[PDB]
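Here is the structure we will look at.
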Amino acid sequence: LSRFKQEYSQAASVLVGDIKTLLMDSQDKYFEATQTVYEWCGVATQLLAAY
Amino acid sequence: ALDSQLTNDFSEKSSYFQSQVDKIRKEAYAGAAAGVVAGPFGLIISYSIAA
Ligand code: EMC
């Protein structure tokens, strides 16, 4: 029953960790996405305004 | 992951410690106690040797 506590610690640990990686992965991809937009959405307004 | 586990795993050794030092008493006193065969002065010698 020590093994029990062990084996599962193992699993949860590595999974919970992967989950973080995944979460952090997303965040960056979100940043990119939004940022990319904010950049164009920005040059654009100036141009429409000019037009 | 590492931290998650090293934390869980550490409490598991702290449990193994006391559970183990116990094994040590139980082994040693079951040994001294075994001096009942030879004289009680034998216990003094035995138990001093042990405890
Ligand atoms: C100039 C529309 Hg994001």
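By Swiss-Prot numbering, chain B shows 150-200, in order.
Method reported for this entry: X-ray crystallography, 3.3 Å.
Positions of Cβ are set from backbone N, Cα and C atoms, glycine also.
Swiss-Prot annotations:
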MUTAGEN   B:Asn157 to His  Strongly reduces cytotoxic activity
MUTAGEN   B:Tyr165 to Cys  Strongly reduces cytotoxic activity
VARIANT   B:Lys175 to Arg  In strain: CH9802
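Locations of recorded Swiss-Prot features on the structure.
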{"residue": "B:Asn157", "record": "mutagenesis position", "Cβ neighbours (10 Å)": "16"}
{"residue": "B:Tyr165", "record": "mutagenesis position", "Cβ neighbours (10 Å)": "11"}
{"residue": "B:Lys175", "record": "variant position", "Cβ neighbours (10 Å)": "10"}
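For ligand 1, no neighbouring recorded positions occur among B:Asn157, B:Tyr165, B:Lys175, by Cβ distance under 6 Å. Distance from the CA of B:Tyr165 (mutagenesis position) to the CA of B:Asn157 (mutagenesis position) is 13 Å. Residue pair B:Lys175 (variant position) / B:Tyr165 (mutagenesis position) shows a Cα separation of 15 Å. The secondary structure of B:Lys175 (variant position), as reduced to three states from DSSP, is helical.
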